[PDB]
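Chemist: Just dropping this structure here.
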Amino acid sequence: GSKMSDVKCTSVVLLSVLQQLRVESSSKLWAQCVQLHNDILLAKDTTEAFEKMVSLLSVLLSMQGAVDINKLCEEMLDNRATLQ
């Protein structure tokens, strides 16, 4: 492999939940879950991130139903939330 894929955010809870789904690091679906995570990070609005969060979960839930994405989503949303 010329290079190894990676993200600045680096989520262990999300990655751990797909491991529960038993997807391969190179599986397309594995990529879909990771990509949707990245998409959430790309979302500049709560609504945009929300749609991406459900998309991410849509892949995970559909895959097997592993539980942990809620922690990522609820914490992610918390991060998006601000007093300002």
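Start at 1 and count along the chain as shown; that gives each residue its number.
For this deposited structure, the header notes the method as solution NMR.
From the backbone N, Cα and C atoms, a Cβ is placed for every residue, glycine too.
Residues or ranges marked as domain 'RdRp Nsp7 cofactor' by Swiss-Prot: 2-84. Under the heading of natural variants, Swiss-Prot lists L72 to F (Swiss-Prot position 3930) and annotates it as follows: In strain: Theta/P.3 and Zeta/P.2.
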Chemist: Reported in the order helix, strand, coil, what are the DSSP residue counts of the domain 'RdRp Nsp7 cofactor' (2-84)?
Modeler: 55 helix, 0 strand, 28 coil
Chemist: Report, as a single number, how many Cβ atoms besides its own are within 10 Å of the Cβ of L72 (variant position).
Modeler: 23
